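Peer 1: Submitted below is the structure of interest, expressed as structure tokens.
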Amino acid sequence: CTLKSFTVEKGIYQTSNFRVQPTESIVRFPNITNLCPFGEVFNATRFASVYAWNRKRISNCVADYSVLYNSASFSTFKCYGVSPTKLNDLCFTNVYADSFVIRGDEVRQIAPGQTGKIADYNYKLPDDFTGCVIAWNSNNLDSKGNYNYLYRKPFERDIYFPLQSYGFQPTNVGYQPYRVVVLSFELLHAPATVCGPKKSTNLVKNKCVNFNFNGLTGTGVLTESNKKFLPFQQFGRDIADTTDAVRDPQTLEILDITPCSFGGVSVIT
Amino acid sequence: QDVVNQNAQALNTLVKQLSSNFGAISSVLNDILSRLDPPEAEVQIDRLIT
Amino acid sequence: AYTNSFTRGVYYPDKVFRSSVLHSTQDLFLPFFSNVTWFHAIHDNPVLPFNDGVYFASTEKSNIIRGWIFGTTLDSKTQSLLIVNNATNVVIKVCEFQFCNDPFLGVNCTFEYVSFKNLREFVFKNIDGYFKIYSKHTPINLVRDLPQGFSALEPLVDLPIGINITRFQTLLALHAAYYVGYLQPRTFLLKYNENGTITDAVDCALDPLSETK
């Protein structure tokens, strides 16, 4: 089939690649069970302004992205850097929630690389940003004559002056109040401080498996190693940036890694 | 010695290439494969493959 | 004054092991052979800059130095960082305290935290709100200056404070040699040994032979 013939002359003809399949999947994590306070993030009694947006950091918990994913009470859900369905499985270094109310005519300004009177002076967005923003109008929560909302490097709070209040009237469409919330996800190569609802699992060694140490993916023969990791060291590496030991996040230990044998298949005939 | 060193240098730069973005949002293929829905992973992985 | 930081202040850049490799980096560092303002804490602690990561240092047998008031203005109008070590632990704050004119200890605000021969190198840098403090507690032998010899630095702390911090001021137990280097974006070629310890680092923004290295 590979020579395009019916008569194969005497020789040695490479044909394929034998790469041992992995046996099974192995998932390790730190045994933590805190719930990230997503309630106050989305059920805050009073949202900040576009110039005084709050930045409250969450950590050391688990985040159920589905129970917020199904939220139809919100007007928009657009995730730039990552596919929001996989958030429930993705887990990363940190999060940052920023809540504030805007007018309906500004939701397009909130995007990585966009501009506008809001997107530049008082709320710049990062260019390499990875994450997403959620939003919803608040015609029945903020507008009553709501004029207590003002506007003037990204995420700088610069707290005839440019001070100016938004004229909010419950009878407005684009002139309606709109509550917005954005999240930032920095996928550094670091010990993740938050992870989604992923249950830890057992560990097996000396067998091609699918190891997932806090998100570090790959397959190999997880043999025990004597690499003296000084207690501040998390991963290992090699000459050319190849992970070559890790630390089991659920219980400290240092074990080697080697990708199990592959190699082309030659056919003699 | 020079022959051997030339070949080792070539191999080493070849393998080092794997850790470069070339314009992608990452160089760890599985991340793009575990972060983006296919409608965009197509673009990213395309850049990396090129 | 001014003194000659011979080869001081090489800290483990990130949390990743290596072994037997000469891995170059590009991070904040203390350049080689620089001028560290040897301060006379005999029998002082003026306001000093915190520009882009203050290599601090000291060499004190009794830790007279026990305060580190960092910030922009240090006047309780903006969130003012504060560090204290009281005989057992490290104490961190953010709250706005109206301090006196001279930072000294006798011999809205949302975050709190708790936890010669004593060479104690440092580095106090800020990156994306992640305040950092590295360290090394070390036995050495010199009262004069920052001697020859080489020893790396581990990490100790990280904090996501996001404070607008421009300058700072050490705070002593006012009833001693302590210095203040400064850091800027160099590029090192640091060498690891078999056990995984940085035994020898080489700057190359310094001079030609270093660039050939």
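Heads up, chain C uses Swiss-Prot numbers, so what you see runs 27-69, 80-143, 165-172, 186-245, 263-300.
Method on record in the header is electron microscopy, 3.4 Å.
Heads up, the Cβ atoms here are built off N, Cα and C, so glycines get one too.
According to Swiss-Prot, the protein carries these features:
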- C:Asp80 to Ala: In strain: Beta/B.1.351 (VARIANT)
- C:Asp138 to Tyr: In strain: Gamma/P.1 (VARIANT)
- C:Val213 to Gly: In strain: Omicron/BA.2, Omicron/BA.2.12.1, Omicron/BA.2.75, Omicron/BA.4, Omicron/BA.5, Omicron/BQ.1.1 (VARIANT)
- C:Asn234 to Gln: Increased resistance to neutralizing antibodies (MUTAGEN)
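Each of these features: where is it, how hidden is it, and who are its neighbours?
Peer 2: For C:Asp80 (variant position), applying a Cβ distance below 8 Å and a minimum sequence separation of six or more within one chain yields C:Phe65, C:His66, C:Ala67. When secondary structure is read from DSSP and collapsed to three states, C:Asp80 (variant position) falls in the coil class.
Its own atom aside, the Cβ of C:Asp138 (variant position) has 11 Cβ atoms within 10 angstroms in the protein chains shown.
C:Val213 (variant position) falls outside any helix or strand according to DSSP and counts as coil. For C:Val213 (variant position), the same-chain residues lying six or more positions away in sequence with a CB closer than 8 A to its CB are C:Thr95, C:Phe186, C:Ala264.
Cβ environment of C:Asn234 (mutagenesis position): C:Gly107, C:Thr108, C:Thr114 lie under 8 Å away, each six or more residues apart in the same chain. A coil conformation is recorded for C:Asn234 (mutagenesis position) in the three-state DSSP classification, outside any helix or strand.
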